[PDB]
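Trainee: Supplied in structure tokens, the structure appears directly below.
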Amino acid sequence: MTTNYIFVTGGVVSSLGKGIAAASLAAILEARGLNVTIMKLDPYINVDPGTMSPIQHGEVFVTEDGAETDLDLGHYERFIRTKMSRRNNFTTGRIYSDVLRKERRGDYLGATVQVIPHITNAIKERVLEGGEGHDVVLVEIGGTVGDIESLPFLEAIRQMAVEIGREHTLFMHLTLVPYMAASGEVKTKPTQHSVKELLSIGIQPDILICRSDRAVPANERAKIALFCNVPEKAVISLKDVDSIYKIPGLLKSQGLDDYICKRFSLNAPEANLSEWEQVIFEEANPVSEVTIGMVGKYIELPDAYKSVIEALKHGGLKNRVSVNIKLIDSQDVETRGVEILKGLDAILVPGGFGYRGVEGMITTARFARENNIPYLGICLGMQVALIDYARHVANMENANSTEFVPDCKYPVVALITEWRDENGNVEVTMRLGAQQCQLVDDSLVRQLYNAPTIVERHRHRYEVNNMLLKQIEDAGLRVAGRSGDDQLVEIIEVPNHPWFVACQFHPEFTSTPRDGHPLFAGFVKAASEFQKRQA
Amino acid sequence: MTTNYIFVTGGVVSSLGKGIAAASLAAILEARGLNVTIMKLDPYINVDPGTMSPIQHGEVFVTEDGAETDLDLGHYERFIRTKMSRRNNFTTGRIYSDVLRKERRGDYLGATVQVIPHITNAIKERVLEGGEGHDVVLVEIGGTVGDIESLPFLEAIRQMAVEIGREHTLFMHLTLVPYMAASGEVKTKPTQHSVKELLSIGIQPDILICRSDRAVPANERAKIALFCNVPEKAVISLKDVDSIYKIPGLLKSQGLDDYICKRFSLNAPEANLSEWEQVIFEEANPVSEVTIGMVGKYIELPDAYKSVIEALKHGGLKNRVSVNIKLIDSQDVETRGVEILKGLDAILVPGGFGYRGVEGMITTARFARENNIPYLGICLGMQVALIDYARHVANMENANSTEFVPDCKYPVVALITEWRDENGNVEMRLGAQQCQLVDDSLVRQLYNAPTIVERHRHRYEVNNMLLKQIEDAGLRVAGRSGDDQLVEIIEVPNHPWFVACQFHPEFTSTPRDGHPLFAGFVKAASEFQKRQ
Amino acid sequence: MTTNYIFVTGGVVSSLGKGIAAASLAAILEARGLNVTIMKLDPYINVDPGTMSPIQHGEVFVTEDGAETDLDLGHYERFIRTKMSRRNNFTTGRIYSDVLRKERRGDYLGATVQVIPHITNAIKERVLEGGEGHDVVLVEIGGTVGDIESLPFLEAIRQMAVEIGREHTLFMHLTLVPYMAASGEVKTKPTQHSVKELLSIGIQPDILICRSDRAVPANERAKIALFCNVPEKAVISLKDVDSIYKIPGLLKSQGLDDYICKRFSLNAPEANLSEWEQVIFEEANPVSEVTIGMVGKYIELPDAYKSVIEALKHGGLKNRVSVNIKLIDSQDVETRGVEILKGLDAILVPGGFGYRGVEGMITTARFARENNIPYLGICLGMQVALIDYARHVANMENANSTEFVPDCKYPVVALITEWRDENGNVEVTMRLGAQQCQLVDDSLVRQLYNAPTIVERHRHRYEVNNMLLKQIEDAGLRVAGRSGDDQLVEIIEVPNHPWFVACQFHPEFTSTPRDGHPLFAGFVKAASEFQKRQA
Ligand SMILES: Nc1ccn([C@@H]2O[C@H](COP(=O)(O)OP(=O)(O)OP(=O)(O)O)[C@@H](O)[C@H]2O)c(=O)n1
Ligand SMILES: Nc1ccn([C@@H]2O[C@H](COP(=O)(O)OP(=O)(O)OP(=O)(O)O)[C@@H](O)[C@H]2O)c(=O)n1
Ligand SMILES: NC(=O)CC[C@H](N)C(=O)O
Ligand SMILES: NC(=O)CC[C@H](N)C(=O)O
Ligand SMILES: NC(=O)CC[C@H](N)C(=O)O
Ligand SMILES: [Mg+2]
Ligand SMILES: [Mg+2]
Ligand SMILES: [Mg+2]
């Protein structure tokens, strides 16, 4: 079976929903039994998003194999059951960095190294490596048709299409169709002009996905076809919907996947969207409501927490509980006190870097342990909770993480090789990716995950200081999971509490709307339980 | 006194507000004491909008000199006091038409006649004609930058800018900066792309006017400036507003007029927007409310009645009355009956052509003459009033206009050449025309003068031979022309407020100066509303 | 005094003569007493041309400070008396390589690193560093307006222009105006369309330089002005000329520099072109003719030898001798024998890498030493001559350079740390840039350069093997110059010959048409002397 490529580009503006549109299309194809994958090409110069603040392009997502990648890969894994790896995300930086290393070491045998063919060859090679043995590969191109930064990407895929042939390649282009109040109509002009820009780069789109805040009527769809050399049936409307889970069914109901299977000549059964319809049904029919406070330092751009917010939403689905997520600046806790935590059925403290806003989290971890409000702490949020417990229950004054005050008396969280005592004695490298974790026989989480061993994903360097550990266990705190070797602590529980769990790994990256996640489902159940005993 | 041009263009999408934007800008400049004018270049092929359906590009506006032009000229006249004439509007059709004629007749001396320089030359000459003897001329280019249709307009102005010089020309380019809900941001990408299209046609914009449904924040303005080679102070924000009357003010508060005066080297006092401030204040503080029904055949596209809608709103201002205009399909008076006129404090029947829906208008004029509801009838509306009368009070069975049923026994409205009687016995107006007011009419009063000037666009007149008969049965002749004493205004004098006229009074109404008929009409509608 | 920038771009095609057009313009400005410089921006990905074969974009030029750069810098140094350094040439590779190194080490503080502003900032910074304290800086942009590879360059300079203002920036754009035989006219259409491409990138050219194979008449110049928003007087004609030395006077005679000085507001005296007129006069009035054979492995692209060919031409000027340069494949010597060297008044063997064609050079060095035909050997050509002498006069059979047969018995040329005996005994890193060299008291070259110490430029790694040196001196060969320390051999002479010199340094990079070069002038004199005793 020959591999087919659908290239996804966007025009007019960015924030158009390319990731989500691609992922949804992939979900449909998946449900026709096709073997599908997706990859993201980002135009940034960063070698990988590992050096990007979460308020730049949102969360740094992590795949099983430890790659730091764009958050689109989160969308991909939540719409299809394929696992993303390093192979599904690369940037312009990564391309240039490979080519420079090869040029400097003489691999090009004295040739002038050029954007074409050398940069573009490099791009084609990773596109082929990401597609390897899949029937259909959606290749999402970042940036907007017309700007400078994504031109080599577009020229690469142009070349591929000619090389591979139109029998096995399609171009899917998203554009904006804005509504004008004065005239009461949506406008095709930007689509017309975007398609001319795309053509001027040498690409004829085959399918047009029309983004608007309402459906694009037949009249205007026909106008777009007329001007873009695309048949009417390949001009698809994609309105703003109240739930992303509806997107696959919306695209299916307009023939998009039929049109694709015909072009690629695949006999495949009609997409069965039962799992989506189920998720949609669940979402539409909550039995009760909770309010969960997410308390962290990046709430000014919520995408910093994209996968967490979705995991919560999946926790809602598994409990038929509608989760109202209220974002709370953890630094306002420092200023305005515990006051602003009033009125919450649970509390989540997410991950982060840098001292700013961390003392507000420690406080937040406290308030939730003392008032018996259920608490989930992820990475940093597990670290600030160890810190809370030590300071306030094992009475280790001023305890902290070497990340924030390097020279503190009780460094409860520190790099493995910074580990020391309160006396100064010692014993005689980012953790990335999927790692096995042993669950402790009598813990909440051993029951929730219901297995002695689980696999979750890491992105952190600061560990639980084993040298100060016994002193904290002795004061009540329980260790609920450890790694495979060198027993580092992965999970802690405060057992005098309805529901208080915190973990080092990012469980949100393995949560999905179809299959949920045992930790979040638990966390949300507890929030509902707690909500109902206050009423 | 060198003449300065400001070329106004539009990018991304149309329906951007170029007309109003340009008109507002003009309003500010006039308020600084400058001699100013505006003109519209339409890319369409119609020689003029005279053959255009009112549901196509809206109403056909008529200027003092009797030209039929785009409705944008209405906006112009409602923002500045300079009078538009036929030189303030021309189409691509008009341009090719003149060049073709000159060519078939040999004026090109056997040259190959080309888009450049012959079509572009013809465009340049007309832009110069519309501009002559003005300080600042706003030239509004129809269509959207990027499209085929307006390229010759764009190349002609590019040439003009280079000929006349950068010290006397400015390019103002409007764009759309849409809001994305996903990100909570307005987006400058389309502006950056549109300025590129404009540059590729050889035009560097000087001023960017950013349309959006909310203000464009300083960050986005700064990014537009960085990418488009314009300084930040020349990136202006023009959000959707709740009242066009606030647009002169909104632009002036961002320094637009200063920027222009600086570039064109003019010392002019600061703009005095007091009349606009007054207009905004009136509109913001109505004391009563009314519902007025507009009954006619083009309600599917409200711009068909653009100047009438506005003249009512100006009637509102002058009485501090807020007017709700209920657009009513007069075809529905035919199907569903007089019920659909339930709940109106006044009824206006506007102009039109074609029989479809006119029987509904006659039922409508009756309803109002009968149930003592105030009525204003413009052109068709005045004609269908006479039909109602003769037909229901002078008992002239099935009376009509020859435009609709040519061989009717009683042609009360008919071309002047068609003028007959009930036995068969015997014996198109455009522009500003003098009208004489009858000494004892509700209208000699409202206009507070003997003779007036109003604008015509119609063929069919009141039949003078059937006239003395309808006068006897009650009806009153309130105004008449110069010669042939044709009937211009009729009143039913046993009604609180019933006026109807042949001319289009809406074309002279402005928000600053109001209009005596619509002031009158709206005042009456208020008085009626109080009595229920 | 404020720095002014003239940006030079090209359109329609490449090979348009941007380097030469810029350099000539610089020469005019120089002659108005202005302090001028020039820089080249290349769109290649190579970090620097050090890894490019000479048949890629021609010779790798070397500046005093040792930078490996584009051959345009040769043109610059031959038209103005400023010295080029690393500062005057950078590539896209160099830009990306700096930015990647800074991004990976966290210098961007978590920002997304983008083509704009990060790549473009980097470019602006080197443009400012190259311009530092000069009155006028010509900034030559490589590639052709309209292609992908030079877009960031164009966007950078666009930004600069707005920032610095039009008071101190001009855009000079070259285009092609082709002659059509069918119609008998030159065509302005490509200029029209190129200027629209340049505008679409956001740059309004200020000056148009019209390349054609004949002058561009007034009619068409006016047409170009009409369509490009440029005044007639800024549309300059630049026909194919028989001598580049005429280009400054051609541009001057059309007001180009007047137009520039007016725009930048400089009072400067009229350009005095006396030195050029002199060079032109010299060139036009040769007294006799010679034929010099250039024998090397890259003659398929003569630009591989750009500066050598020009040095010869300057040697012609200093002797009023018209040099007919005949290029000869040194590999055809291997095949067709010494035969193809018949009919030559001198012989030059240039530099190179790799064994292919080197045995033909050794042979060539031989033929010239035996028949007393004057010989100049540069770098490789000095190495193959040591090799010739050893094999055939010091009778060291099969002698060679470790570069070619690493394990040979007599490695006469080898890396310093490969140095060994014919017995295998030993004693108890490219050379780049301007280095001092001591001249030997009784040598030809000590007289020609007329000083005990000279400065010439290196680009080589293989040295004269000091361990086998005494054995070659003993057989006749004389050392004519050495370095400063560690006495490595820079120059050799065979003293039983009318004129036989060879050197390690590249003397062609310090030769110019105005001031000539003592070695080449000598070499050409000798060729003329030799030509005249055969007649
Ligand atoms: N490449 C094109 C496409 C359309 N037009 C012109 O576009 C005008 C219509 O303008 P507008 O409504 O702004 O364009 P639409 O195509 O209707 O797009 P939208 O849906 O945005 O209105 C027509 O007169 C037609 O001649 C043009 O000149 N060149
Ligand atoms: N001519 C341009 C302009 C911008 N960019 C790229 O555009 C990206 C920003 O994308 P986006 O936010 O979509 O564009 P903005 O310029 O911010 O515009 P908007 O207001 O629509 O976001 C940057 O990485 C920059 O490299 C580009 O490649 N070419
Ligand atoms: N993403 C996170 O929460 C990281 C936590 C902490 N700063 C660490 O590096 O270990
Ligand atoms: N504009 C109109 O109302 C036209 C009225 C009528 N059809 C006429 O021609 O006289
Ligand atoms: N440019 C050259 O001639 C180099 C000569 C020789 N291959 C060396 O590296 O020393
Ligand atoms: Mg339209
Ligand atoms: Mg942006
Ligand atoms: Mg021609």
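Chain C uses Swiss-Prot numbers throughout; the residues present, in order, are 1-428, 438-544.
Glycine is treated like the rest: Cβ placed from N, Cα and C.
The UTP binding site annotation in Swiss-Prot covers C:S14, C:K187, C:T188, C:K189, C:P190, C:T191, C:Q192, C:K223, and the record cites a curator's inference as its basis. The annotation CTP binding site is assigned in Swiss-Prot to C:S14, C:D147, C:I148, C:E149, C:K187, C:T188, C:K189, C:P190, C:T191, C:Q192, C:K223. According to Swiss-Prot, the Mg(2+) binding site annotation covers C:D72, C:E140. Mutagenesis annotation in Swiss-Prot: C:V349 to S, described as 30% increase in both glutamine-dependent and ammonia-dependent activities; the structure shown retains the original residue. Here Swiss-Prot describes C:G352 to P as a published mutagenesis experiment; the accompanying note says: Loss of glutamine-dependent activity, but no change in ammonia-dependent activity. What Swiss-Prot notes for the published mutagenesis of C:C379 to A or S is this: Loss of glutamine-dependent activity, but no change in ammonia-dependent activity. The active site, nucleophile annotation in Swiss-Prot covers C:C379.
Give me the lay of the land around each of these features.
Mentor: When secondary structure is read from DSSP and collapsed to three states, C:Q192 (UTP binding site) falls in the helix class.
Sequence-distant neighbours of C:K187 (UTP binding site): residues of the same chain at least 6 apart with a C-beta under 8 Å from its C-beta are C:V177, C:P178, C:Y179, C:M180.
Annotation for C:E140 (Mg(2+) binding site): spatial neighbours C:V8, C:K18, C:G19, C:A22, C:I38, C:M39, C:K40, C:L41, C:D72, criterion Cβ-Cβ under 8 Å with sequence separation of six or more.
The 10 Å shell around the Cβ of C:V349 (mutagenesis position) contains 31 further Cβ atoms across the protein chains shown.
Secondary structure at C:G352 (mutagenesis position), as computed by DSSP, is coil.
Its Cβ taken as reference, C:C379 (mutagenesis position) is surrounded by 22 other Cβ atoms within 10 Å in the chains shown.
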Trainee: Would you say which of the recorded positions C:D72, C:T191, C:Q192, C:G352 has the most Cβ atoms within 10 Å of its own Cβ?
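Mentor: Comparing the recorded positions C:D72, C:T191, C:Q192, C:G352, the most crowded Cβ belongs to C:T191.
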Trainee: Among the binding-site residues (C:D72, C:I148, C:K189, C:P190, C:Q192, C:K223), which are close to chain A, meaning C-beta separation under 8 angstroms?
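Mentor: Sorted by position along the sequence, the hits are C:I148.
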Trainee: Let me know how many other Cβ atoms fall within 10 Å of the Cβ of C:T188 (UTP binding site).
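Mentor: Here the count is 24.
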Trainee: Among all chains shown, work out which of the binding-site residues C:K189, C:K223 has the most CB atoms within 10 A of its CB.
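Mentor: Top count of Cβ atoms within 10 Å goes to C:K223.
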Trainee: Given the recorded positions C:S14, C:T191, C:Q192, C:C379, which one's Cα is the least distant from that of C:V349 (mutagenesis position)?
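Mentor: Considering only the listed recorded positions, the nearest one is C:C379.
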Trainee: Are there any residues in the same chain, six or more apart in sequence, whose C-beta is under 8 angstroms from the C-beta of C:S14 (UTP binding site), and if so which?
Mentor: C:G143, C:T144
Trainee: When the number of other CB atoms within 10 A of each residue's CB is tallied over all shown chains, which of the binding-site residues C:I148, C:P190 has the maximum?
Mentor: C:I148
Trainee: Based on DSSP, name the secondary structure state of C:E140 (Mg(2+) binding site): helix, strand or coil.
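Mentor: Going by the DSSP assignment, C:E140 (Mg(2+) binding site) falls within a strand, counted as strand.
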Trainee: Can you tell me which of the binding-site residues C:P190, C:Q192, C:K223 is spatially closest to C:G352 (mutagenesis position)? Compare CA atoms only.
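Mentor: Smallest Cα separation from C:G352 (mutagenesis position) among C:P190, C:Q192, C:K223: C:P190.
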Trainee: Please report the distance from the Cα of C:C379 (mutagenesis position) to the Cα of C:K223 (UTP binding site), rounded to the nearest angstrom.
Mentor: 52
Trainee: Express the distance between the Cα positions of C:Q192 (UTP binding site) and C:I148 (CTP binding site) as a whole number of Å.
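Mentor: If we compare the Cα positions of C:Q192 (UTP binding site) and C:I148 (CTP binding site), the gap is 20 Å.
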Trainee: Secondary structure at C:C379 (mutagenesis position) (DSSP, helix/strand/coil)?
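Mentor: DSSP assigns C:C379 (mutagenesis position) to coil.
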Trainee: Cα-Cα separation of C:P190 (UTP binding site) and C:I148 (CTP binding site), in Å?
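Mentor: Cα of C:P190 (UTP binding site) to Cα of C:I148 (CTP binding site) measures 19 Å after rounding.
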